[PDB]
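Here's the structure, in structure tokens; my notes come after.
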Amino acid sequence: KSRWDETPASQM
Amino acid sequence: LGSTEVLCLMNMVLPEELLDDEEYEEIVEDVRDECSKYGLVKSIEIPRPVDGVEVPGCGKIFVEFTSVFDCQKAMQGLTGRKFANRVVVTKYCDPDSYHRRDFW
């Protein structure tokens, strides 16, 4: 139940 | 500063979120589990409010790795992503200042 998004940094 | 083996993560926590021990522990593990994707994590510091005051460094998360390269990879892997819908901002810390545990 992490607070981190799943999106790679390279895709932000 | 940097690169160094200590990472400072900003914009992730509200002081309010650090008052409850249960919620505080959840945030630390959340940080540890994600940072461990990049390196062995030697230490984590998340300063908490005390006597209802934002102590130096409150709002910041500090993570020490065993090498500069591992810290660099974590900075690349984490910077600009969202944590609780907030954009993560990062900087390197001076291991000396961290060695003293002097935050600001």
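Residue positions begin at 1 at the first shown residue.
Structure method, as recorded: X-ray crystallography, 1.8 Å.
Backbone N, Cα and C atoms are what each Cβ position is placed from, and that goes for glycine too.
Annotation comment: Swiss-Prot describes B:14-95 as domain 'RRM 3', evidence class sequence analysis.
In Swiss-Prot, the entry for mutagenesis B:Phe83 to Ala (Swiss-Prot position 454) states: Reduces interaction with SF1. The structure shown retains the original residue. Applying an 8 A CB threshold to same-chain residues 6+ apart, the list for B:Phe83 (mutagenesis position) reads B:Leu9, B:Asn11, B:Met12. Under the three-state DSSP scheme, B:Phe83 (mutagenesis position) falls in the strand class.
With DSSP classes pooled into helix, strand and coil, the tally for the domain 'RRM 3' (B:14-95) is 31 helix, 19 strand, 32 coil.
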